[PDB]
Amino acid sequence: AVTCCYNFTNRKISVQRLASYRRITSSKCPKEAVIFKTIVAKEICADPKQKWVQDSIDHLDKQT
Amino acid sequence: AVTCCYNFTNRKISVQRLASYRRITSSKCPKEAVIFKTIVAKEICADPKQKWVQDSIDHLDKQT
Amino acid sequence: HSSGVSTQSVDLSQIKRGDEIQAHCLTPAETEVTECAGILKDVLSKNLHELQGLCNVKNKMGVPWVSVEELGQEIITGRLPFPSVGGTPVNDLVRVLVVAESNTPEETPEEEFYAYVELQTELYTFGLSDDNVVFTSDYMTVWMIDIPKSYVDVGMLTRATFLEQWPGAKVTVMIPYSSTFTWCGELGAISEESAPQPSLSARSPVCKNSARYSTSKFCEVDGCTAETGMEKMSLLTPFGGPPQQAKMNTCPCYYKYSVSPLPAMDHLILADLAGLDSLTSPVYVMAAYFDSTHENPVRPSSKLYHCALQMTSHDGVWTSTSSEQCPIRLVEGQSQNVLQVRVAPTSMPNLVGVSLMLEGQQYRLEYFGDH
Amino acid sequence: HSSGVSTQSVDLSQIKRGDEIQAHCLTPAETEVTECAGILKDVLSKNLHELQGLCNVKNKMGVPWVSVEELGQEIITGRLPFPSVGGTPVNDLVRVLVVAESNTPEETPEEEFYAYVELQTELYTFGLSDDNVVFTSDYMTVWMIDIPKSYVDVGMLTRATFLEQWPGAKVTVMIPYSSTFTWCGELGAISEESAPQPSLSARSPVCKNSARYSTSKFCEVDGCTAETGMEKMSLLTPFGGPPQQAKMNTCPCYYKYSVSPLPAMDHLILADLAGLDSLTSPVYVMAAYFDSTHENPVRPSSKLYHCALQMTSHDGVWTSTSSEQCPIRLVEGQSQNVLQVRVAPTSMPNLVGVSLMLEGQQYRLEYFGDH
């Protein structure tokens, strides 16, 4: 039931294809990660430290 | 007319196939070398520092 | 036979000056033969075959005698099935031991035993000269030489030149991968006619086209799901192979390459071995990985590592050695007839390979490249 | 065009803070972007294209735009035709500069320019992260990163990911081979459909089956005798190629491998180039060799070297630079329309390769291996 991130994409995603996004919170998970959900219902692992991830987060937030 | 040695064989030769042997003496040559002549009239470059070359030389000498 | 794979325990304690050998002979210490030369004379004279006790594994292949009429050179050459990735330019040096010998002929021969061994790589050819000698006897020679680990791998060619087709003639290359693990690559001379008779040593790239594992897209097709417990086993042991059966799992590739959320797993089985109930020699499993600590993004230190574990039988029970560093570990599978190689999913990203060595079988699993 | 080979002189004296760049940006100095980051800001702001003046040679290939609908990633990837052998595990590090840019679109785009470059090798993938940035502008980014020279060679793959198919988009890899020579590998994006349009860059193994040259046996057949002056020339420039004509000689292989007495020669011509009377850019010739000084047979230091010479035209006359170390040298051939690459026969044993670079043509001559 629980899925985690073991690798982060070092490649930015067009904010035009990112539906939602949640943060990893489960204790069964080993890495702190931001999971982006695309407009095609696909999830991808990202790194919070990275600026494009953060900024992409300021957009997803200031739109709801 | 003058030929020289630019590489020495690191492989020993059976004293049973070595006819004669001469030393490089020409000034037009860059490396100090012992040239072994086989029983098949073929020459090979050797290294004086090496013991098998020297010993192979003690045989070729104490037989004439 | 003229070829095969063997294993034995290596207790340095009960090996004459064992510690000393491993220190000056198998470790890149002094830049001269003297130290090791003087230790071998003491040891090898009391026992001319002692060095065989230092190999945890021995992999031998039968090579045809190629002759050189013109010079009277009987030559044997071969490509050893190196167990793991040698290293990275960033690694240090390995001090390998080379042994050339043959059976002592009951009839005094014409010339004195002789052998010239040279290990060639695409660029440089390391030729064991006289200055490398650390021991000599009527029918045996030992050389010592330091080589950048990256060079010791597939590609390196071994060539031994003799003046006769000595009986029982063979060359050995002792390669220490870890302070406590030594692998011996041996070449045995066989008749001119005979065709090369290798050992059952295979090399398998587990993640061909690592791009395929960049996401969870093919997970379902590959059969790598929380359901099957991320297990997609393939057989490694051929149809004629020994009574033991080894297999590999490719699902870890996802955990090494995926940027898609994957099933949380306590561990991951990289491979398993069946038939321990009948096996009588230990089982070794070496792992090649990169250190976890991160480095300066401006200068990524790619230093490769190796740790070898060993599953042995004590009074019929099999147990595994362990390392507080090693990313993998050996555990008993279902019963005491099955052995498992495990690892934490978080270790995968830095795992390069693993090699399974047991009586008559050797497998080199690569988690990179496509060949 | 979408591909090609260029050359120009690189006078650091007349290049803003040139010395400083080459010192902190192209030399593996500080383990941080700060120094180089602060020099680029001063220089690149006064002139955003200054770095182009540091390349003595530029080799560019046209690569198709591969798209990733799902993520909106327009990606270009390619394998640069590296001029020479990178190095040996025994070598040190090269600090390469990477530049990603595109044409400034007259119409303000939706998102900000973006590019993620990563250089992958069979083992590790060096990805130019944020921590590697040493410069940024509206439509340009510069990264800095140290890599073990042995890694920079054929095998290394270059990949640039953008979010759009930017116009004039291209990635450049500045590789300094010697303190005074820098080679720039460039990737230019072309239409999705278009097929890869490389440059006239070839790699040629001059001594295939080096065994063939172990003795003078095939000398007569090969046409390598004191008579012809040890010259067996083959054409390198194809039928459609530029107005200049380059050729290679394979007779040196004997002087590199032979253990049979060979004809004493003052020098040996490795290659020649015809058509200088019409060429308007300099000609460079880089050599890759091992240091002559001998090393401990117990630990053969295989440190590779590179020296690049340059034949230029001054008032119509062509002259060559020179090095008291470089094993090769450039001399005018018959006339001023012919150029020659020479070397002393005694240098051959340690010569690994040579590369001839001139307007529209690049050739990598290898004196080892069979591919």
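Chain A is numbered as in Swiss-Prot; shown residues: 31-94, in order.
Just so it is clear, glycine is given a Cβ too, placed from its N, Cα and C backbone atoms.
Annotation for A:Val32 (mutagenesis position): same-chain Cβ neighbours under 8 Å, separated by at least 6 residues, are A:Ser56, A:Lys58, A:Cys59. Quoted from Swiss-Prot, the note on mutagenesis experiment A:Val32 to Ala is: Slight reduction in activity.
Swiss-Prot documents A:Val32 to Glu as a published mutagenesis change and attaches the note Slight reduction in affinity.
Listed in sequence order, there are no same-chain residues at least 6 apart in sequence whose CB falls under 8 Å from the CB of A:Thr33 (mutagenesis position). Quoted from Swiss-Prot, the note on mutagenesis experiment A:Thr33 to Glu is: Slight reduction in affinity.
Record note (Swiss-Prot), mutagenesis A:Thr33 to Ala: Slight reduction in activity. The unchanged residue is displayed.
Taking the Cβ of A:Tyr36 (mutagenesis position) as centre and 10 Å as the limit, one finds 25 other Cβ atoms among all the protein chains shown. Listed in Swiss-Prot as a mutagenesis experiment, A:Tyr36 to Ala is described as follows: Loss of activity.
Of all the Cβ atoms in the protein chains shown, 17 others lie within 10 Å of the Cβ of A:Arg47 (mutagenesis position). The annotation that Swiss-Prot gives for the mutagenesis experiment A:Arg47 to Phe reads: 95% reduction in activity; strong reduction of receptor binding.
The secondary structure of A:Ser50 (mutagenesis position), as reduced to three states from DSSP, is extended strand. Record note (Swiss-Prot) on the mutagenesis of A:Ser50 to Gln: 40% reduction in activity.
Swiss-Prot documents A:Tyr51 to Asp as a published mutagenesis change and attaches the note Loss of activity. Every protein chain considered, the tally of other Cβ atoms within 10 Å of the Cβ of A:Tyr51 (mutagenesis position) stands at 19.
In Swiss-Prot, the entry for mutagenesis A:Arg53 to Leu states: Loss of activity. The structure shown retains the original residue.
In the three-state DSSP classification, A:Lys79 (mutagenesis position) falls within coil. In the shown protein chains, 11 other C-beta atoms lie within 10 A of the C-beta of A:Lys79 (mutagenesis position). For the mutagenesis experiment A:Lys79 to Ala, the note given by Swiss-Prot reads: No effect on heparin binding.
One mutagenesis experiment named in Swiss-Prot is A:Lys81 to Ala, and its note says Strongly reduces heparin binding. The 10 Å shell around the Cβ of A:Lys81 (mutagenesis position) contains 10 further Cβ atoms across the protein chains shown.
Among the sequence features in Swiss-Prot, the mutagenesis site A:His89 to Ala is noted as follows: Strongly reduces heparin binding. Under DSSP, A:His89 (mutagenesis position) is assigned to a helix (H, G or I) in the three-state scheme.
Record note (Swiss-Prot) on the mutagenesis of A:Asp91 to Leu: 90% reduction in activity.
Checking the mutagenesis positions A:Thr33, A:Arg47, A:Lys79, A:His89 against chain C with a Cβ-Cβ cut-off under 8 Å leaves A:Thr33. Comparing Cα positions, A:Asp91 (mutagenesis position) lies closest to A:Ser50 out of the mutagenesis positions A:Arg47, A:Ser50, A:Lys79.
Here the Cβ of A:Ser50 (mutagenesis position) has 13 other Cβ atoms within 10 Å, regardless of which shown protein chain they belong to. A:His89 (mutagenesis position) counts 12 other C-beta atoms within 10 Å of its own C-beta, drawing on all protein chains shown. Reduced to three states, the DSSP call for A:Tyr36 (mutagenesis position) is coil.
Ranked by Cα separation from A:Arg47 (mutagenesis position), the mutagenesis positions A:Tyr36, A:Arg53, A:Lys79, A:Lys81, A:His89 are led by A:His89.
Long-range Cβ proximity for A:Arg53 (mutagenesis position), meaning a same-chain Cβ under 8 A and a gap of 6 or more residues, is found for A:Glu62, A:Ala63, A:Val64, A:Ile65, A:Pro78. In this structure, the CA atom of A:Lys81 (mutagenesis position) is 12 Å away from the CA atom of A:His89 (mutagenesis position). Proximity to chain D, defined as a CB-CB distance below 8 A, holds for A:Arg47, A:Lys81 out of the mutagenesis positions A:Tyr36, A:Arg47, A:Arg53, A:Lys79, A:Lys81, A:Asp91.
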